[PDB]
Structures are given as structure tokens and as C-alpha cells.
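Here the structure is laid out as C-alpha cells; the discussion comes afterwards.
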Amino acid sequence: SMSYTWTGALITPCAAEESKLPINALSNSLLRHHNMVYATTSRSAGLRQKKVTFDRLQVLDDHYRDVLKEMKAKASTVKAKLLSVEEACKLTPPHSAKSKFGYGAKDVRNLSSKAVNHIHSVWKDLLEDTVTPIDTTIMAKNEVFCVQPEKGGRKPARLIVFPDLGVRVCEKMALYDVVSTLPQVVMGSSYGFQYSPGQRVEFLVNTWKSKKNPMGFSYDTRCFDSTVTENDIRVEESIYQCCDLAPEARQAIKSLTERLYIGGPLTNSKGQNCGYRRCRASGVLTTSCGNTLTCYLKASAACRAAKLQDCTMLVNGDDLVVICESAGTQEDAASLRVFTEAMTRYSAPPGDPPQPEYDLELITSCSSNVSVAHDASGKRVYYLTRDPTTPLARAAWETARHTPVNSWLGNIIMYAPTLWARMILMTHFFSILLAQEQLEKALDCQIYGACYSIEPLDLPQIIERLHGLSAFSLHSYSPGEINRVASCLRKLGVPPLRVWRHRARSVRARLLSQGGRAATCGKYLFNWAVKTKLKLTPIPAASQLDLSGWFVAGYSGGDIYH
Ligand SMILES: CC(C)CCn1c(=O)c(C2=Nc3ccc(NS(C)(=O)=O)cc3S(=O)(=O)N2)c(O)c2cccn21
């Protein structure tokens, strides 16, 4: 069937849309080539509509069914609980889109009677009706990128499809425990969202050296959400139903699948029918889990089809990387085409065709790659990094505009050991924070699709817990990494790293002057900026701030707050 059917009604904005980078007094200190940074808007939605719209055909063989049977066997060991309304309400972001039915997210969060009555209303309807399609809103995302003159020009807006706030609370009640716990049980070590950045690097490195002659590839599915068929969504459901569940949860999971997950009508922000979806909704609770299960299923089956030797997979939703035994370059190339042929029969064709890699550092997955530095004692250390272009374009946007999500903060957290996050991101945003005296002000950020409120003053504690103390001491980065950073800087008109070292010594001194947690920030975050360094010991406050639920599961589009 067609992934989408369209009426012709436009996908409409909800708020003001800016496409050119906002400029203020801080902008040039970060980035000079302003016209290279852009945000996508609804203006491009029509183009995105074109590319997400195609017919899907699926051809399912014994390999597919074999792997599914294995997955279901593991699923059957999961016992999951229903969340109460109140529990579900507390998982709602303070800034989540308001209900069409006369209440918003803050009404949900403090359990207003209007919100709770309506939520109980929605739940009862799910239990009683297993057929009526549930309405969804379709919006164009506003995301920030750098122009890619060769690779394209400007990316069209991605589309987000989501049901009403009352429905989203019900999804949590039915499925939050399932989507949090089932992926690791079914996929074990291949489930990517269980890992911190450091744990992901370790899994990648251990898997690489566990092979006699390693080969690896990332597999990029063309518009993965659009490739997800009614079959795939019913198969996901059958996996969920393997769990030990309350009878009400079984019924609700069945309604939500038939009424929402499989497809339904698409409404714009003006209330017009835009058409109909028959593929994955990007803004539902099960988006991450559904995608991960489906990607893992098709790929495991495809490896058996291509006869890949000892294939290990790492799956984060639609993001897939495979490490296996090499059969030499020409055979590996042949094997990947067969893998791709099988994935294609399964309705997951490639965007850019997969290429075999024999150097772990050249494999990019979840927009990231393994690289090497040295800790204080000269020991070689693997850590996770990425091309800094997008993070830096977004930092530029966030320099002049308060955004719902502060990408810079998430990027400091996740990419703390990197050269570019330490020298540019920490330096730039701490300087801003000092000047506004907003070190103490909690900021929203996203990690694995979930929203978190975080105080920049807790960064040292958070970084130690995720990465270790070595994150504050790394040096002697690789020539490939240094080269990529310097080149990105030249491209965007970012001051050279020598300038950042200079600003950092200033930021460091100012923080240390402040005393307290601010001083701890100066000491730990910026120890790299001094010629002779303080000895970095574990900070006492690092324990009590518990990172509960940080790397359990992914929740992209799932409207989750912690
Ligand atoms: C160590 C890290 C894997 C490094 C990179 N990184 C991430 O991958 C993600 C991340 N991974 C994803 C991958 C694939 C999907 N696709 S889907 C829609 O669920 O099918 C979704 C996500 S996400 O929205 O859950 N966020 C981050 O939140 C983040 C923050 C800062 C770095 N990251």
C-alpha cells in the first residue's frame, strides 16, 4: 500500500517560523558564516511529502519468521505493569502540546480534575472501541542544519505525527513499562539505548576485536518510518502481547495498534484533513521500540539471507550498524548487496548503499564514530565523537534564541570527552551563563528522545558519572579528528582553537572566583586550559545525583520527561 494518501491541504505551522539564523551581539564570537546556518520550516513540507510517499511491497521468508519466533520467545519472559493515570501524567513534559479538549501539559502534571477526567474518558474508549481510527496532528519540524552544497543544498522539514495529549497519557499507561523493558530482553546487547556513550564505544570495540578479521557497516534505510508496513506494526503488537500483562493493558495495546499505530487520518494545525497515514507515526510512544524491533528483525533475517558470518548488530530505532567476519573485500561487497537485496524485500531499502569498512573509526552510526585519545597517564582511550558541524550550527541558533531544547547541553553531556565539546561548547555557553548569572537555572535537553531538566552546575558530576574522570584529562587526539574539527571551524567561520583556549582561561578564572559548584565547574571542565594542572579527584556530590532512567531505553517522539 501507499505509505501516505494526501488531500492537497497544506501542512501548516503552529507558531512563527524562522529559517535564517537569528543574529545577536554574541553570534560572531562563535560563528561568522551566518548564511550557512538554516532551519527547516513548513515551507518545505510539500517536498518532504513527496519523498515519504511510496508503495510498499513485502516478501517474507523463513529467515524472517525464524527470527520473529526467537524474538517472541524472549518477549514471553517479560512481565509488564500498567501505569496509573498519575504515574503517566508525571511522565509528561511541562511543555508538551496541549489537548484539543480544554487542558494542557501543566494541567496533566499536577493532576487537574479536568485532565484526569478526560484521560479516564480516553482510556475507557480504548477499552470499548478497537476499530475507530484515532486523529493525529501532522506538523513540520523546525530543526537547524548547515548547508551542504554538494550533498544537496537544504534538507526539507521532517514531519511529526502525533495524537492528542489525552491519548499520549493513555499510551504511557498501557505501554511505558513495555517499551522501557522489552527491547533489552528481546535484543540483549544489540539494543543500543541501554548504553551510555562510553558503554557504546566499549561494545563496539569489544565486538570489533572479537572477530578474526573484522568488517562493519552502517545500513541507512531510506525514510525508515515510511517503509514500516501494516504487517510490521501488527508483528510489533504480537511481540508486545507475548508479555505478561494485565487484561486491560492487552486490550488497550490492541486498540492503540488498530486505531493509532497502524495508521489513521492526518489533520493540520488549522484543523483540515491532510490525508491518511499507513506507516509509522513519528510522534507516538512506541516509535523508538517499534522501529528498533522491526529494524533488528529485518536485519537479523537479512544477515542469515546474505550468509554473513558471525554478524553482531547494534540497533537504535532505525539506526543500524553490523560488525561481522570479513571474507575479503570483493566478497564482502557481494555479501552487502545480498543483505541489501533481502532488506529491500523486507521493505527497508537503502538511502545510500552500505559500504564495508575495515577501520572501526570510519564507521558512523547514530551520527557518531569511535576515536582514540590519551588519558593523564598516556594510556590510549577510545571515546565517542562526531562531525561537529550540526552541533555548532545549533549552538549558533541557541546563542541568539531560547529554544525548547538546548542541543548544546545534551551535546556537552554526551560528547564531554571530545575536543570540540570541551574547547568550544563548554567555553562558549559557560561564558554566556556567567554573563547572565544563570549558572543555577535548569535547562531542558533531550537524550535518547526523552526530555530532562538539568542545571549546568551539575555538569561536572554528570560527566564524571557517564564518562569517568578521564573525560577531564583527555589529550593527544588523532590527526583525523583534529583535522575534521579544524576543517569544520574554517567552513563555518568559527575562531581557531587557540582563541578558545584563551577564552577558556578567562571563563575558568571567573568560575573559580564564584566559589562553590561554579568553582568545581571551572576546575574540572576547564583543567585543559591551564599549563600546569590541578589533580582531579572524584567530587563528593557525584553520587547523590542519581542518573535513574538515563540509559535504559529510547523514546523519540514518545513525549517523555524525567
Ligand atoms: C551515544 C549516542 C548514540 C550518540 C549520538 N546521540 C544519539 O544517537 C541520540 C539519539 N539516538 C537516536 C537514534 C535513532 C533514532 N531513530 S528512531 C526515531 O527512534 O527510530 C532516534 C534516536 S533518539 O531521538 O533517541 N536520540 C541522542 O539523543 C543524542 C544526544 C546527544 C548525542 N546523541
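All residue numbers given for chain A refer to Swiss-Prot; the residues shown span 2420-2981 in order.
A Cβ is built for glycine as well, from the same backbone N, Cα and C atoms used for every other residue.
Quick look at what Swiss-Prot lists:
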- 2633-2751: domain 'RdRp catalytic' (DOMAIN)
- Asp2639 to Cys, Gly or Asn: Complete loss of RdRp activity (MUTAGEN)
- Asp2639, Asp2737, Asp2738: Mg(2+) 2 binding site (BINDING)
- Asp2644 to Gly or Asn: Complete loss of RdRp activity (MUTAGEN)
- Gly2702 to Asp, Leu or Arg: Complete loss of RdRp activity (MUTAGEN)
- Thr2705 to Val: Almost complete loss of RdRp activity (MUTAGEN)
- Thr2706 to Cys: Almost complete loss of RdRp activity (MUTAGEN)
- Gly2736 to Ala or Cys: Almost complete loss of RdRp activity (MUTAGEN)
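Shown on the structure are the features that Swiss-Prot records.
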residue : record               : DSSP (3 states)
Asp2639 : mutagenesis position : coil
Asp2644 : mutagenesis position : helix
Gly2702 : mutagenesis position : coil
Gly2736 : mutagenesis position : coil
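Taken through DSSP, the domain 'RdRp catalytic' (2633-2751) splits into 54 helix, 32 strand, 33 coil. In sequence order, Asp2737, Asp2738 are the recorded positions from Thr2705, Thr2706, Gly2736, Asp2737, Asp2738 with a C-alpha within 10 Å of the C-alpha of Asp2639 (mutagenesis position). When other Cβ atoms within 10 Å of the Cβ of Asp2737 (Mg(2+) 2 binding site) are tallied across all protein chains shown, the result is 23. Taking only the Cα positions, the spacing between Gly2702 (mutagenesis position) and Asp2737 (Mg(2+) 2 binding site) is 14 angstrom. Filtering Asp2639, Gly2702, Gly2736, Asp2737, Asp2738 by Cβ distance to ligand 1 (under 6 A) retains the following recorded positions: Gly2736, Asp2737, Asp2738. Here the mutagenesis positions are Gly2702, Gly2736, and the one with the most other Cβ atoms within 10 Å of its Cβ is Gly2736. Report note: the Mg(2+) 2 site is defined by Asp2639, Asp2737, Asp2738, and the residues of the same chain whose CB lies within 8 Å of the CB centroid of those residues, excluding them, are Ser2637, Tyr2638, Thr2640, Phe2643, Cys2714, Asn2735, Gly2736, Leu2739.
Neighbours of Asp2644 (mutagenesis position), defined as other CB atoms within 10 A of its CB across all chains, total 22. Under 8 Å, Cβ to Cβ, and six or more positions away along its own chain, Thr2706 (mutagenesis position) finds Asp2644, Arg2699, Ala2700, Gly2736, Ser2975, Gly2976, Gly2977.
Taking a C-beta cut-off of under 8 Å and a sequence gap of six or more, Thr2705 (mutagenesis position) has these contacts in its own chain: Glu2590, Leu2594, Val2598, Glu2655, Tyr2680, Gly2977. The least crowded of the recorded positions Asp2639, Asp2738, judged by other CB atoms within 10 A of its own CB, is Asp2639.
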